[PDB]
2 protein chains.
Amino acid sequence: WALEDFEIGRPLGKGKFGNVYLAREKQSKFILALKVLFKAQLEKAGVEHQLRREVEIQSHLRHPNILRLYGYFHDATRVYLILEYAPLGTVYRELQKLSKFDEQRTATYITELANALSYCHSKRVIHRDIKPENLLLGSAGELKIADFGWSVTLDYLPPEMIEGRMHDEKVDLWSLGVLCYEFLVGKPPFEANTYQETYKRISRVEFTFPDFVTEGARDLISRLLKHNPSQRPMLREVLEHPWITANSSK
Amino acid sequence: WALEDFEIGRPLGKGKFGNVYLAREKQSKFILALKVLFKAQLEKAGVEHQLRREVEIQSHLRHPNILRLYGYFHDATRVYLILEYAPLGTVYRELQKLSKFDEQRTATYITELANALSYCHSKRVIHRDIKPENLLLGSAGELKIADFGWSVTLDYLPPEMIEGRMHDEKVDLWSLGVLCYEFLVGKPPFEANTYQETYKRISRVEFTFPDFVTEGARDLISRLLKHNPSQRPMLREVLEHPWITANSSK
Ligand SMILES: Cc1cc(Nc2ccc(F)c(C[C@@]3(C(=O)O)CCN(Cc4cccc(Cl)c4F)[C@H](C)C3)n2)n[nH]1
Ligand SMILES: Cc1cc(Nc2ccc(F)c(C[C@@]3(C(=O)O)CCN(Cc4cccc(Cl)c4F)[C@H](C)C3)n2)n[nH]1
């Protein structure tokens, strides 16, 4: 692949490393998104090798609820990512438009996200925290995880220094809890006017529900937002949750 | 400080970044050790900034059981560390010479190490794993910790991603347990012919004592070698341990 193979359209985002544009392959006329990253900006932040690894993992993930990376190429100065175009944009814009989502739309979104996370678990691929700005919508309204957050002397070392990352798979369970609350309420559960107060609310797990949040939704969110990561449910338990099975379309 | 201020003696160690030499300040005739580190080798391993930080922390630590860093300087290519000279060298060589240490010598060493670790705790300075090759002996036989191992969007983050390093202060408690066993037995507790078998023995906390290890020493080692870091004792509990208070000269 080379830049000349693509016709460029409007910008779809401006970042620290580079920009994203709507594009189309000149020959096939296939609509996609091209993200440009500057090699020197990546090397300055020490994320160059980290990008190579995430891009390698992202290349082999094929799921309706994960934004597809069709490929990548580079020239002497830039790295180019050929990504799926999600025509309905970020779920954050849809949340601003509707104020809050009903229980069916929320449960369906949670299902899609847990499905994408379960598909990755089976490939021993782990995901970090999920933000709504990093969730895009396909034409058939399917949510898509669109971030670059995928992961895959001895005698004197303690078990915690040799065993490796123990509960990194449990960060995204907390994310599902935050997102399920945000989708139903219209705001994240630990929101506060200061950083210190937001920090305190998260650390003390201090959240309450407005009166309109139903008992089933309260049960799932309370099981996801556990201080102790090992006490958060497995993804299969989320997919089998009675509030999820009663309200999800998928 | 500059290199010309020092007379150089014999080498005291050859490393990846540079070498260590006995030295003496030309004017005062004060005996010390000079460690040379090559800036380009540090930058190649991405440890340059990490050295700056540890050297800054090490500069303000003054304790009889911590190897003193009197100062540091640099030229265009190298970093120089002015260190205390510990005439009796590494405790590892003494352990090879004696085969194993008696209970008084072991309890006194543990006391010195826990004292150095407690002094650092009070300054909110944390230490990593301790190896016998990194423990030096002063002329009056005091043990000295001689390593460079000292340490000092929000809405969507889980408590484990915002709270910071939780039990890093508990790595050195496991180290005291390993060292206390090594000092009394003559070999580390999880030693095995393969890496995989050593890995298994540490992870499963599989250790046994030869018949000569006394009950008091067994009690302290068993309390230190806990799989769960939060269950390891506080440093004050080690210093107040009845086996320690009965056998330590300090
Ligand atoms: C890569 C891509 C964009 C797309 N669809 C689309 C359609 C309409 C539209 F307006 C926009 C722009 C956004 C919006 O406001 O909805 C959504 C995307 N983020 C950037 C952005 C966030 C996360 C990952 C990536 Cl890779 C990324 F670019 C910007 C800030 C705002 N995007 N399909 N595939
Ligand atoms: C910095 C210093 C050395 C010293 N005393 C001394 C006296 C006799 C003698 F032989 C030696 C050499 C050693 C030995 O065999 O005992 C001990 C030191 N390690 C290196 C080494 C390990 C950890 C930190 C540092 Cl900084 C370091 F250099 C080498 C491998 C072997 N050192 N006082 N202060």
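Following Swiss-Prot, chain A shows residues 128-279, 292-389, kept in their order.
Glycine too: its Cβ is placed from the backbone N, Cα and C atoms.
Record features (Swiss-Prot):
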ACT_SITE  A:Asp256  active site, proton acceptor
BINDING   A:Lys143, A:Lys162, A:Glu211, A:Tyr212, A:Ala213, A:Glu260, A:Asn261, A:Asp274  ATP binding site
MUTAGEN   A:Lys162 to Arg  Loss of kinase activity
MUTAGEN   A:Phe165 to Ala  Decreases the interaction with phosphatase type 1 isoforms
MUTAGEN   A:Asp274 to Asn  Abolishes cilia disassembly and kinase activity
MUTAGEN   A:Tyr334 to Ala  Reduces binding to MYCN
MUTAGEN   A:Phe346 to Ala  Decreases the interaction with phosphatase type 1 isoforms
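The record assigns A:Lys143, A:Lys162, A:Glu211, A:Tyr212, A:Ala213, A:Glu260, A:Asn261, A:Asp274 to the ATP binding site, and the maximum Cα to Cα distance across that set is 22 Å. In the deposited model, 12 residues between A:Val279 and A:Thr292 are left unbuilt, and the Cα atoms of these two flanking residues are separated by 25 Å. Reduced to three states, the DSSP call for A:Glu260 (ATP binding site) is helix. In sequence order, the recorded positions near chain B, meaning those of A:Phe165, A:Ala213, A:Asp256, A:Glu260, A:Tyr334, A:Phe346 whose CB lies under 8 Å from a CB of that chain, are A:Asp256, A:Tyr334. Taken residue by residue with DSSP, A:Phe165 (mutagenesis position) is part of a strand. The two recorded residues A:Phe346 (mutagenesis position) and A:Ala213 (ATP binding site) have their Cα atoms spaced 33 Å from each other. With a cut-off of 6 Å between Cβ and the nearest atom of ligand 1, the recorded positions A:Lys162, A:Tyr212, A:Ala213, A:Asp256, A:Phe346 reduce to A:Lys162, A:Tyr212, A:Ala213. Using a 10 Å radius centred on the Cβ of A:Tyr334 (mutagenesis position) and all shown protein chains, the other Cβ atoms total 9. In this view, the densest Cβ surroundings among the recorded positions A:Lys143, A:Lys162, A:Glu211, A:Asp274, A:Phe346 belong to A:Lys162, judged by other Cβ atoms lying within 10 Å. Using CA atoms as reference points, the recorded positions A:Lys143, A:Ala213, A:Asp256, A:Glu260, A:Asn261 were checked against A:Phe165 (mutagenesis position), and the closest is A:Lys143.
Long-range Cβ contacts of A:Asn261 (ATP binding site) within its own chain (separation 6+, distance under 8 Å): A:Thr217, A:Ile272, A:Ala273, A:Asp274, A:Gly276. Take the Cα of the residue listed as 'active site, proton acceptor' and measure to each of the recorded positions A:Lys162, A:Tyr212, A:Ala213, A:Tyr334: the nearest one is A:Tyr334. Here the Cα atom of A:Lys143 (ATP binding site) is found 23 Å from that of A:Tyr334 (mutagenesis position).
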